[PDB]
Amino acid sequence: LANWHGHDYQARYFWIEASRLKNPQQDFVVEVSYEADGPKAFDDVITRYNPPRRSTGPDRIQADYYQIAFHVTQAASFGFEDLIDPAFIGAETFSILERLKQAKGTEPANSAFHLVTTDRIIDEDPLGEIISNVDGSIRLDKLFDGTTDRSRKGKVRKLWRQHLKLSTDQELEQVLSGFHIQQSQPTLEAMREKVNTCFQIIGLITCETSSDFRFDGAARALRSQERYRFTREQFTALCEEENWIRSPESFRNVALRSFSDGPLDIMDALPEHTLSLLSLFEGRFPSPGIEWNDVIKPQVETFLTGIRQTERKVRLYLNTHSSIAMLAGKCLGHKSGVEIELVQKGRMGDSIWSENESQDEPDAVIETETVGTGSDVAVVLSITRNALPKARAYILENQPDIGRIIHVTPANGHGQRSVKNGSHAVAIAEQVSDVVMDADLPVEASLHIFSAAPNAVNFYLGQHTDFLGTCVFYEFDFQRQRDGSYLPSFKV
Ligand SMILES: [Mg+2]
């Protein structure tokens, strides 16, 4: 059949959004539309809300509008000059800013407009100063300086104002309200994992082992069928007809995040069940160190203690730093009565973790080694990569009191897929706990945890840190070049 103009990237975006129609915890998502015969004005996908959705802003928002830049396998970059050039959205006629202005006249005041691209903002392009790290919103306080066209912001104002045949910067401000640029959005491959993860959670079938993805077909079929928009009733109707309904066992959705809130992920849990740390730091995340222990740790503990004493089942959406994921695990540990479903979200993509699926994996390889007389111990988990060298360097250089490095590598070596599931993660966790308890640390001593693992494994290991006493958690940071080095984060 005839592809969508946005092709499979656009269909997958559509599927993630359409999923909300069958999600009981987002009952306010009342329609999802696509336009596959485009591009037009910010309507590649539209998601409509009733009641209008929660906003950062002063008005509850009736719909999100998406213009999606044609995915290419080769990464590119773009700047403020690209927003007035049609070539960039790959038409001969109307620029994204022209489509925005167009969309701003036809659509209700309380609308949000999003340019979606896998590309990044060029280094030091003024666009990067006017696009919020939090939510991609245009930063109007930064673009509208009160300066004249001569300023660094002025040049951007002037290119855009004159492109849109507007007379004043005040009118350019009005057209740019509700505009968002979502840069470095997930790859096509990662979008496939985002679809599957969204579909499993709402109790639909996934498509895993195949190299063709059944929903890219179903998308094309829906186009030839001329079915472009779906209510909650219409989407459920569709799921029945296609035989997609697997079932769901209801968890409270909770969200812990410390990176950019892309609109794909921003509504994962209600706001009272969402802790977005980059938000709290107005888009400027502190370096690893005492601010983590003094400000972040209380924010996380207070929030997850709130969850723990009301919720018996938690679907924790996790997109955060390693030591925060590990802190999350401690607050919602073994001993707490919380059944946990983990949704691990990052740039590689989305996966679901639980202790449901079984495993008979070999014990991890555990090598201990002596480096001094001191009573402190390091445990180094090399799960994604080999962490020991860089841990050893940091420890020799900075931790005299450390006497023993316990190193933990999975059976089949470190690598993307080195841990199978939650039950394997939990096994390694117990295995590490036994080892660390068997090592008989005195009480006044500290266990130093160096982890190179994805969020879920750090969470499960965090679940066992009650058993290991005084613990120091570490962040691996690339502030020592391509090399990188470890800094201490949380002391628990
Ligand atoms: Mg488009």
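Heads up, chain A uses Swiss-Prot numbers, so what you see runs 6-252, 255-499.
The deposited model was determined using X-ray crystallography, 2.4 Å.
Backbone N, Cα and C define each Cβ position, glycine as well.
Sequence annotations record features per position, and here Swiss-Prot assigns active site to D49, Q72. The Mg(2+) binding site annotation in Swiss-Prot covers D49, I73. Quoted from Swiss-Prot, the note on mutagenesis experiment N326 to A is: Slight reduction in DNase activity. For the mutagenesis experiment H328 to A, the note given by Swiss-Prot reads: No change in DNase activity. According to Swiss-Prot, the experimentally introduced change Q351 to A is described as follows: Reduces binding of cAAG about 2.4-fold, significantly reduced protection against phage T2. Complete loss of cAAG binding; when associated with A-355 or with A-391-392-A, loss of resistance to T2. Looking at Swiss-Prot, the entry for mutagenesis of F483 to A says: Reduced DNase activity.
Feature annotations (Swiss-Prot) mapped to structure.
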residue : record               : Cβ neighbours (10 Å)
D49     : active site          : 27
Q72     : active site          : 23
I73     : Mg(2+) binding site  : 28
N326    : mutagenesis position : 23
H328    : mutagenesis position : 23
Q351    : mutagenesis position : 23
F483    : mutagenesis position : 20
Near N326 (mutagenesis position), which of the recorded positions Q72, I73, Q351, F483 can be found within 10 Å, Cα to Cα?
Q351
Taking the Cα of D49 (active site) as the centre, which of the mutagenesis positions listed as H328, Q351, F483 lie within 10 Å of it?
none
Distance in Å between the CA atoms of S252 and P255, with 2 residues left unmodelled in between, is 6
Under a threshold of 6 Å between Cβ and any atom of ligand 1, which of the recorded positions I73, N326, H328, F483 are retained?
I73
Conformational class of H328 (mutagenesis position) under the three-state DSSP mapping:
coil
Roughly how many angstrom lie between the C-alpha atoms of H328 (mutagenesis position) and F483 (mutagenesis position)?
9
Candidates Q72, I73, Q351 (recorded positions); nearest Cα to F483 (mutagenesis position) turns out to be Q351
For the C-alpha pair, I'd like the distance in angstrom between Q351 (mutagenesis position) and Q72 (active site), rounded off.
26
Indicate whether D49 (active site) is helix, strand or coil by DSSP.
coil
